[PDB]
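These notes concern the structure reproduced below.
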Number of protein chains: 2
Amino acid sequence: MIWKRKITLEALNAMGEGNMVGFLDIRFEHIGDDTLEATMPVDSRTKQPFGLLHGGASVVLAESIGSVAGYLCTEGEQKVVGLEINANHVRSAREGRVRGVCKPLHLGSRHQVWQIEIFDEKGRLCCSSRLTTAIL
Amino acid sequence: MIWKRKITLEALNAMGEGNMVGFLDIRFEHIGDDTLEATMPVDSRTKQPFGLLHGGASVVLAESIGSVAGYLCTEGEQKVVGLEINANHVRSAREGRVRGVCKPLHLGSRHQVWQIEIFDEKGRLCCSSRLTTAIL
Ligand SMILES: CCCCCCCCCC(=O)CSCCNC(=O)CCNC(=O)[C@H](O)C(C)(C)COP(=O)(O)OP(=O)(O)OC[C@H]1O[C@H](n2cnc3c(N)ncnc32)[C@@H](O)[C@H]1OP(=O)(O)O
Ligand SMILES: CCCCCCCCCC(=O)CSCCNC(=O)CCNC(=O)[C@H](O)C(C)(C)COP(=O)(O)OP(=O)(O)OC[C@H]1O[C@H](n2cnc3c(N)ncnc32)[C@@H](O)[C@H]1OP(=O)(O)O
Ligand SMILES: CCCCCCCCCC(=O)CSCCNC(=O)CCNC(=O)[C@H](O)C(C)(C)COP(=O)(O)OP(=O)(O)OC[C@H]1O[C@H](n2cnc3c(N)ncnc32)[C@@H](O)[C@H]1OP(=O)(O)O
Ligand SMILES: CCCCCCCCCC(=O)CSCCNC(=O)CCNC(=O)[C@H](O)C(C)(C)COP(=O)(O)OP(=O)(O)OC[C@H]1O[C@H](n2cnc3c(N)ncnc32)[C@@H](O)[C@H]1OP(=O)(O)O
Ligand SMILES: [Cl-]
């Protein structure tokens, strides 16, 4: 178990209300001992002009999940902030919801590296991303 | 000029309606002989829960401008898709609109690389990104 904070999915989902996370219907759905998972619809708010998932929406999902996960691995007054992000778009998505799964690559005292894989509804990899955070 | 397609700012903004670009009020505002620019509000649709611009929103902006620029540099039946995107978030934004400025780093026959820098309303760098596209 990597977490230092014990926060439920309901509290996480409550925080998204009234901001970008809520606007895109990103929903946190599972917390493992070393994973965090959220889904996002492929719809008008997340689509390119001709119906495929906007690659930027996948990054919004990746950065949201990676930041939350990083924060959960700090304690007390500590905050995390994303410094760098990269993403590889390997497959497109068109319908249903995509699902982001975030795992740690490195949990440091000063920075973290997170990997987020985004899968379509059939479980195929669509986007693979790395987020580097600073702990402040 | 680097462009091979002639597609006006009016037409671009029209095409964003009903999809992610339109829902975030991203607006294409300038096309130079070798640059392309668009702006985006910092508001509830693009903010983190505690009020700052969501880092994923900047990447939506970057990927949108880069992908369009890349398309405008091809011809005929050619398509352009983003392959890899990366970004450093160097400064936060909290109000007004941010502006993305996109310039080519490489215009090839099979792939392209675009640099997109996003600035707050005062002209200060907030996000520096690179997009690699594939020409299909
Ligand atoms: C379902 C709901 C769940 C919720 C989901 C939401 C997910 C969130 C979304 C995602 O965007 C998460 S996040 C992903 C996106 N990432 C970004 O947007 C990061 C942008 N980059 C930077 O800001 C700087 O380069 C760094 C501070 C990084 C560098 O550190 P540095 O060595 O360069 O420090 P520096 O000398 O520059 O500045 C020092 C201080 O100045 C800043 N400051 C001053 N005044 C204010 C103020 N009024 N309000 C706020 N901040 C203010 C402070 O940050 C503070 O920084 P530090 O204490 O760290 O020293
Ligand atoms: C306001 C005005 C307008 C609005 C502005 C907003 C713009 C936003 C745009 C932004 O979202 C950027 S864009 C959004 C972010 N980017 C992405 O989402 C891209 C995801 N990545 C991929 O699809 C693949 O890696 C590649 C196809 C890249 C390579 O292939 P690869 O080296 O991985 O080899 P692989 O075999 O694994 O893949 C097979 C593929 O070949 C087929 N195929 C599809 N199209 C073409 C074509 N044109 N030409 C030829 N073939 C095409 C596909 O069906 C596809 O999958 P299948 O196995 O079922 O055959
Ligand atoms: C002039 C011309 C020619 C020469 C120029 C050419 C130069 C080339 C440049 C070169 O390639 C660049 S350089 C080459 C390439 N880059 C690299 O090699 C960097 C590799 N990365 C790291 O070291 C870590 O991730 C960070 C330290 C970054 C963060 O740490 P992190 O927290 O995120 O990760 P982590 O938690 O694992 O370690 C934390 C540490 O904090 C603690 N602690 C804190 N203060 C002190 C203290 N005063 N004294 C003692 N300890 C101190 C340490 O105990 C240690 O904790 P642990 O042991 O329990 O884990
Ligand atoms: C788990 C336990 C936690 C809860 C404990 C209980 C707390 C007590 C109360 C209880 O009800 C629950 S606690 C609550 C439950 N929810 C949650 O907990 C979830 C999280 N909530 C959020 O993220 C927010 O929606 C934001 C802060 C991002 C909105 O920020 P935001 O409201 O500032 O979004 P905004 O769209 O406004 O941004 C930009 C701007 O638009 C405005 N503007 C410009 N022109 C006009 C005009 N003509 N007319 C109107 N507005 C105009 C300016 O305000 C301007 O602000 P800036 O100056 O910044 O640009
Ligand atoms: Cl295209």
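Heads up, residue numbers simply count up from 1 along the chain you see.
Just so you know, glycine gets a Cβ as well, placed from its N, Cα and C.
Annotated in Swiss-Prot:
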- A:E63: active site, nucleophile or proton acceptor (ACT_SITE)
- A:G82, A:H89, A:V90, A:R91, A:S92, A:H106, A:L107, A:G108, A:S109, A:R110, A:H111: substrate binding site (BINDING)
- A:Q48 to A: Almost loss of activity with benzoyl-CoA as substrate (MUTAGEN)
- A:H54 to F: Almost loss of activity with benzoyl-CoA as substrate (MUTAGEN)
- A:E63 to A or Q: Loss of activity with benzoyl-CoA as substrate (MUTAGEN)
- A:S64 to A: Almost no change in catalytic efficiency toward benzoyl-CoA (MUTAGEN)
- A:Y71 to A: Does not affect activity (MUTAGEN)
- A:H89 to A: 156-fold decrease in catalytic efficiency toward benzoyl-CoA (MUTAGEN)
- A:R91 to A: 9-fold decrease in catalytic efficiency toward benzoyl-CoA (MUTAGEN)
- A:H106 to A: Almost no change in catalytic efficiency toward benzoyl-CoA (MUTAGEN)
Going by a 10 angstroms cut-off between Cβ atoms, which of the recorded positions A:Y71, A:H106, A:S109 has the sparsest surroundings?
A:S109
Would you give the longest CA-CA distance, in whole angstrom, between residues of A:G82, A:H89, A:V90, A:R91, A:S92, A:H106, A:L107, A:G108, A:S109, A:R110, A:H111, the set recorded as binding substrate?
36
Fewest other Cβ atoms within 10 Å: which of the mutagenesis positions A:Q48, A:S64 wins that one? Let me know.
A:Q48
Cα distance (Å, whole number) from A:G82 (substrate binding site) to A:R91 (mutagenesis position)
25
Where the C-beta lies under 6 angstroms from ligand 1, the matching recorded positions among A:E63, A:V90, A:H111:
A:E63
With H, G and I counted as helix, E and B as strand and the rest as coil, say where DSSP puts A:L107 (substrate binding site).
strand
Densest Cβ environment (other Cβ within 10 Å) across the mutagenesis positions A:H54, A:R91 belongs to A:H54
So how many other Cβ atoms are close to A:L107 (substrate binding site), meaning within 10 Å of its Cβ?
17
May I ask you to pick out the recorded positions among A:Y71, A:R91, A:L107 with a CB closer than 8 angstroms to chain B's CB atoms, ordered by sequence, or 'none' if no residue qualifies?
none
Running a distance check here. Ligand 4 versus the recorded positions A:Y71, A:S92, A:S109: which have CB less than 6 Å from one of its atoms?
none
Tell me which binding-site residues (A:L107, A:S109, A:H111) have a Cβ under 6 A from ligand 3; sequence order is fine.
A:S109, A:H111
In whole Å, how far does the CA atom of A:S92 (substrate binding site) lie from that of A:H54 (mutagenesis position)?
9
Other than its own, how many Cβ atoms are within 10 Å of the Cβ belonging to A:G82 (substrate binding site)?
24
